[PDB]
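Encoded as structure tokens, the structure appears first; notes follow it.
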Amino acid sequence: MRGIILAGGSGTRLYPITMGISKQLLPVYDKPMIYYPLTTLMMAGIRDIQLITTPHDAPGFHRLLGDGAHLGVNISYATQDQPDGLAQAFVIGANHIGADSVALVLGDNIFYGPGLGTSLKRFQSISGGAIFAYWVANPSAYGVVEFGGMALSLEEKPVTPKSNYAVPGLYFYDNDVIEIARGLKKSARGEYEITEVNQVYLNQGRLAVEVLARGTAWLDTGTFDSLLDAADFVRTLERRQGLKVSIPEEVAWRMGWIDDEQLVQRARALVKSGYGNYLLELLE
Amino acid sequence: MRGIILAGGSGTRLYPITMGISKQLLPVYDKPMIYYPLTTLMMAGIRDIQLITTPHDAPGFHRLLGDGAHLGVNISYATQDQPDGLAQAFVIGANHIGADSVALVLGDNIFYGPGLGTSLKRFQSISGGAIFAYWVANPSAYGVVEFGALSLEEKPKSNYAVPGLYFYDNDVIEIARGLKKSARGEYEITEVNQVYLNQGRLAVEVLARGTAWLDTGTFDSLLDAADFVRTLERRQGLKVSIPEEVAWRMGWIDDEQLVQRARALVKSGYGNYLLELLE
Amino acid sequence: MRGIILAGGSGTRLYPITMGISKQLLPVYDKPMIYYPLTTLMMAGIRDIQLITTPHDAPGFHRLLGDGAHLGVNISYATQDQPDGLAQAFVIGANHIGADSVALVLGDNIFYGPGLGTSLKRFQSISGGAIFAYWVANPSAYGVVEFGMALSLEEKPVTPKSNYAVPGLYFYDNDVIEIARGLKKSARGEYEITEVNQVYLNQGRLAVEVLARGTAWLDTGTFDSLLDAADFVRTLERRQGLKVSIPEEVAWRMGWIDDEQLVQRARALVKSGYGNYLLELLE
Amino acid sequence: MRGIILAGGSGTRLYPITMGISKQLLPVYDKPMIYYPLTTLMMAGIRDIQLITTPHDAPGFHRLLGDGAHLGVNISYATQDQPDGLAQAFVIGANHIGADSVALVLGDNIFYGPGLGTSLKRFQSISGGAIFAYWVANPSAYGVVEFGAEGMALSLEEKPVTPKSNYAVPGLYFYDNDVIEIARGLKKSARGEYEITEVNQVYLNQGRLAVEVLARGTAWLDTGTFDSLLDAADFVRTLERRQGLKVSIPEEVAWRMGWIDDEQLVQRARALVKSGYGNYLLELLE
Ligand SMILES: Cc1cn([C@H]2C[C@H](O)[C@@H](COP(=O)(O)OP(=O)(O)O[C@H]3O[C@H](CO)[C@@H](O)[C@H](O)[C@H]3O)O2)c(=O)[nH]c1=O
Ligand SMILES: Cc1cn([C@H]2C[C@H](O)[C@@H](COP(=O)(O)OP(=O)(O)O[C@H]3O[C@H](CO)[C@@H](O)[C@H](O)[C@H]3O)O2)c(=O)[nH]c1=O
Ligand SMILES: Cc1cn([C@H]2C[C@H](O)[C@@H](COP(=O)(O)OP(=O)(O)O[C@H]3O[C@H](CO)[C@@H](O)[C@H](O)[C@H]3O)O2)c(=O)[nH]c1=O
Ligand SMILES: Cc1cn([C@H]2C[C@H](O)[C@@H](COP(=O)(O)OP(=O)(O)O[C@H]3O[C@H](CO)[C@@H](O)[C@H](O)[C@H]3O)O2)c(=O)[nH]c1=O
Ligand SMILES: Cc1cn([C@H]2C[C@H](O)[C@@H](COP(=O)(O)OP(=O)(O)O[C@H]3O[C@H](CO)[C@@H](O)[C@H](O)[C@H]3O)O2)c(=O)[nH]c1=O
Ligand SMILES: Cc1cn([C@H]2C[C@H](O)[C@@H](COP(=O)(O)OP(=O)(O)O)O2)c(=O)[nH]c1=O
Ligand SMILES: Cc1cn([C@H]2C[C@H](O)[C@@H](COP(=O)(O)OP(=O)(O)O)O2)c(=O)[nH]c1=O
Ligand SMILES: Cc1cn([C@H]2C[C@H](O)[C@@H](COP(=O)(O)OP(=O)(O)O)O2)c(=O)[nH]c1=O
Ligand SMILES: [Cl-]
Ligand SMILES: [Mg+2]
Ligand SMILES: [Mg+2]
Ligand SMILES: [Mg+2]
Ligand SMILES: [Mg+2]
Ligand SMILES: [Mg+2]
Ligand code: NA
């Protein structure tokens, strides 16, 4: 299975913060935003990960991640000329995907909790599509899945939502998604829609939908309030429960993709922020 | 008076966040970090403002700020190739400063409260230097002033921090030049202040009771800053350091310009506050 | 002008917290809830303050506040046998008020900012009624005032005519007692403060002021609003070095207690940190 | 095994808050403080629970908890004349404990996370004593346990000026029946109190103190200062807002244990309608 992080977009909902910088390079407490979706792929067992970025923001990502060898992975890059839809991930990313299955994660999404770690490897064998559902108070802000207990309908940002279940930005597909995505026309709102990709899998009878487990947090960081709330959550997990979450150096180390020497290496550079100290303790 | 914002630095206390974004382009709730020291200069009535940035981050600043004209100011850019210390502000910015007095603000500082708004205009006339003091529990983390003004020491003989806002007459260009490095290895703003102190030409004001001064340079201090700004909006209905507001209140842009900035920033909710300013 | 704090009620919106203890004895960061409305009355210059409580919660209040002498005021008590509504403050409190004007503050309310400190003494000379207005995003939760000047007043409207809540601070001349005595129970089953205000509005004798820009107003009667309030107060201290609604400070600033008395208060409260602030006042 | 919650104390470190309310009746977000230690005992499988309070604070606890039957538990109420120390729990509570083992939990403590739920029942068979350890930045502020080279407990000190480790000893203790006589033999410490640390020292010196470092990802909190109380409330709200969990809900535990049935749970939900807390109970039934 190959991994893609959609990390472009104009970030208009964060202006003026994102006039000067990509949403995906914004801090969430103690690490760049892009670290969270990066680690979600890594935890699913994926080592070949492509970022799709705008042309103008790519150098930021290159400066931050290079080719990902320091994290035990192969990170590569592709460019999206304008932000004309999430379903373009599979078109732009088709070379990267090859003949494999794919996991797409959105660059502004944070997944945390039971079932959202190393157990995501269960999706590597995907046949058809697999997507998720997460109860929210305001479903009209998201893609929405309606159940009957199987999935019944999907709608992007419905003015009259048919459930309270948002569809988070993590999607697993077999290789058929490339042809599905290539065949899509632009929606009314001007975009190649991931919700329409999911519709085709649904029509065929091979969309699986799983409600995220009790105790899971899912966050989209695309508003001033949700970005700040995400940071507070991550800090709270460290201060109260002693956990640093989505630390790619740790995940790479726990998966065996880098050794102790390398871990120490990464830690030394990050000593002064406090981030590198966390890394050191993992050893002792 | 001309304005300089130091907005370079390596940001090593924020790694890895600052491996991919400048500290001065960090979000602090509803706006980027640079907006805070920028609006502090604008409130002092300063329209000639040079950002010193690193070569690599400069593009982000440009995309955000351009030439300033939309905020009714003249934003100019200079490069500092290496973060060799704060006093390089004056050497690097000397063509900018010219024959004028100068306000230097640090790119990662927030000033909020009594006496830190449009009353700052009074410093335009500065002769000598003028700096500030602010009580803090952890005086070691900052530069430090003792009163009888008595001693300055960069990182205690008191609990008074010297925050990152400094006003100098034209002499500072020469004084910065006539310096040579500290034990860690930087040209320190603290030494400039020492020089002015030595001639008996440094004024120091304790910031007013109830002022907030913040430095966003660590994971906790940044997040605490963000939280503070949001708290001001949710609890007190105040949006702070909005440059379009300051410019509009100063007469530097007009109603229809304001309405344009607002339309451009409508999706995030930031523009809606600018529209409310008219109603 | 005399003062009343309504500090009874059942606290159902905080159950099961308030199955133990009164809402008005809950912490907000560094002090009991009741200190905020108490200090409001004090900043208005009022020294004769009656607390109305339930019968069962009274001992908590007596333990905390006693007769108020340590704060340079006279705190007295009355009980409300059932929580039959806010306007009963003026019936229960009739003897306390006597012939005087009165300020009523609700026990779960925090007022902070410009115009909400010692400048409140300007209301002592009230003729008629004077109430306030504060923009909230969710007006249906509160008393609501519509402007055109005040056009209408409605208690928790399903379709609010404005975003302006009517906060729990009210100043009235002596006529309020008879107005309250004449009320019947609303559809809700309570003698409503909103109806008292309606009577003054009917008579053209209700003044309404929108709270100043930069003011905070809070009602702490939900889990979220209680916790939000605590976070706000701690933020003021951590970020701006302010401790707010400290009654010892207010009393000392009014001349009601002296330096040596302030020291005694500080000494009583030193293990928590609260007393250290009081010592820092002296310098 | 019997349970005791120590819920007295003067609460001086929270004055003036605790001049008007017991620390153990303070709000922690959506429930009183006392519900956390109570639910800890219940999750250990303990239904016979003694609450020790001050005499003046007792009525508030009775108003809250009544006879405990709504939670499927039996509540014995005791009072402590003066706050003379933690080990007095076993003297006051001697009749309550009888011949059984006992769990003691401190009224101002919150335990959350792996190993601190229903798996606590593993301590009912305790022989000797069993206590815990939790890394803190400021161990001076707590009882402190030092481990030897072989990883076993080596020393215990209450609030040492020079801590020998960073491991605080949290306020949850499991003991066999010998604890009563041990506690009976104690003299007041240099703080003037009958200390829990001295009880634990007796068992350690006897070679029968077991100490477990709390599992990775656990939260342990003491709510006895303005900042720790507020931090605790923030934590509990974040778990709901972000992870969709309400924690230490004793009605839920009683219902999961089979101590109350569906109709009883609804009855509790109905008493708790206006706050949101009851609505959570209704959601459990689905
Ligand atoms: C439209 C577009 C977006 N992006 C990036 C930016 C974000 O990291 C990510 C998703 O864009 P956003 O504008 O944040 O999308 P958002 O409104 O949050 O909605 C999406 O994300 C939601 C979950 O966060 C889903 O429930 C929706 O079904 C899905 O459409 O993709 C691209 O890289 N290219 C694009 O063309
Ligand atoms: C290993 C590791 C994990 N995490 C995060 C990822 C998740 O949000 C959270 C839990 O991840 P993991 O511990 O790998 O466990 P998870 O994927 O939930 O799998 C567990 O939970 C599943 C569902 O209960 C079980 O079926 C599995 O057997 C069990 O291993 O911790 C980090 O942030 N950093 C890490 O290094
Ligand atoms: C060294 C250096 C820094 N910078 C930028 C980064 C920051 O915006 C600002 C100050 O750099 P920082 O490393 O944050 O400095 P910091 O440790 O906070 O200390 C300074 O700022 C403190 C106030 O925050 C003062 O109390 C100290 O006296 C002063 O030394 O200048 C530059 O643009 N160029 C530079 O060469
Ligand atoms: C009904 C009743 C309440 N009380 C106490 C409890 C509270 O401290 C205070 C107010 O009662 P609460 O139930 O919070 O009222 P609440 O729903 O917030 O609304 C009141 O207060 C709101 C402002 O907080 C106003 O906007 C409303 O017009 C007013 O009716 O009075 C009494 O002492 N006796 C009572 O009969
Ligand atoms: C002295 C005393 C206290 N209490 C109650 C109040 C609290 O809920 C609980 C503990 O008293 P506190 O004064 O908070 O104790 P505290 O300083 O936190 O320290 C205790 O609890 C700490 C854990 O929170 C331990 O690490 C210490 O070893 C232990 O002595 O017992 C009583 O019921 N009776 C008492 O005599
Ligand atoms: C005028 C103005 C002030 N402020 C801030 C600056 C100060 O921190 C605070 C008070 O400033 P100001 O009202 O200008 O007061 P002063 O006369 O004390 O200088 O409000 C803004 O954030 N935006 C604005 O448009
Ligand atoms: C004097 C004083 C005011 N305050 C609060 C009350 C108000 O919320 C705010 C300002 O009050 P104050 O300075 O008295 O101003 P005003 O003249 O505007 O009424 O500070 C305290 O908390 N403690 C005090 O001792
Ligand atoms: C069963 C249950 C557990 N919990 C809490 C207790 C613990 O802090 C955490 C885990 O408890 P539990 O799931 O019982 O697991 P363990 O087997 O690790 O003991 O969840 C509740 O808050 N409510 C509940 O109803
Ligand atoms: Cl109430
Ligand atoms: Mg998004
Ligand atoms: Mg700094
Ligand atoms: Mg109320
Ligand atoms: Mg018995
Ligand atoms: Mg304690
Ligand atoms: Na037994």
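Note that chain C is numbered according to Swiss-Prot, with residues 1-148, 152-286 shown in order.
From the backbone N, Cα and C atoms, a Cβ is placed for every residue, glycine too.
As recorded in Swiss-Prot, the features of this protein are as follows:
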type: BINDING; residues: C:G8, C:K23, C:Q24, C:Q80, C:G85, C:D108, C:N109, C:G143, C:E158, C:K159, C:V169, C:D222; note: dTDP-alpha-D-glucose binding site
type: BINDING; residues: C:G8, C:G11, C:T12, C:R13, C:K23, C:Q24, C:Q80, C:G85, C:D108; note: dTTP binding site
type: MUTAGEN; residues: C:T12 to D; note: Decreases activity and negatively affects cell wall formation. Attenuates virulence in a macrophage model with promoted cytokine production in host cells
type: MUTAGEN; residues: C:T12 to A; note: Significant loss of phosphorylation. Lack of phosphorylation; when associated with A-54. Decreases activity and negatively affects cell wall formation
type: MUTAGEN; residues: C:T54 to A; note: Small decrease in phosphorylation. Lack of phosphorylation; when associated with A-12
type: BINDING; residues: C:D108, C:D222; note: Mg(2+) binding site
type: MUTAGEN; residues: C:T197 to A; note: Small decrease in phosphorylation
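In this structure, C:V169 (dTDP-alpha-D-glucose binding site) belongs to neither helix nor strand by DSSP; it is coil. With C:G8, C:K23, C:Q24, C:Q80, C:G85, C:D108, C:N109, C:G143, C:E158, C:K159, C:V169, C:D222 listed as the residues that bind dTDP-alpha-D-glucose, the site has a largest C-alpha separation of 23 Å. Fewest Cβ neighbours within 10 Å among the binding-site residues C:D108, C:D222: this applies to C:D222. Contacting chain D by the Cβ rule (under 8 Å between Cβ atoms), the recorded positions C:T12, C:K23, C:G85 reduce to C:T12. For the recorded positions C:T12, C:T54, C:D108, C:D222, a Cα to Cα distance of within 10 angstroms from C:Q24 (dTDP-alpha-D-glucose binding site) holds for C:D108. The subset of binding-site residues (C:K23, C:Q80, C:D108, C:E158, C:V169, C:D222) lying with their Cα within 10 Å of the Cα of C:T197 (mutagenesis position) consists of C:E158, C:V169, given in sequence order. Calculated from their C-alpha atoms, the gap between C:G8 (dTDP-alpha-D-glucose binding site) and C:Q80 (dTTP binding site) amounts to 7 Å.
In sequence order, the recorded positions near C:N109 (dTDP-alpha-D-glucose binding site) (Cα within 10 Å of its Cα) amount to none of C:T12, C:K23, C:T54, C:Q80. A 10 Å radius around the C-alpha of C:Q80 (dTTP binding site) takes in these recorded positions out of C:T12, C:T54, C:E158, C:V169, C:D222, in sequence order: C:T54. C:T54 (mutagenesis position) counts 19 other C-beta atoms within 10 Å of its own C-beta, drawing on all protein chains shown. For C:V169 (dTDP-alpha-D-glucose binding site), the nearest of the recorded positions C:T54, C:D108, C:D222 in terms of C-alpha separation is C:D222.
Take the Cα of C:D222 (Mg(2+) binding site) and measure to each of the binding-site residues C:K23, C:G85, C:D108, C:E158: the nearest one is C:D108.
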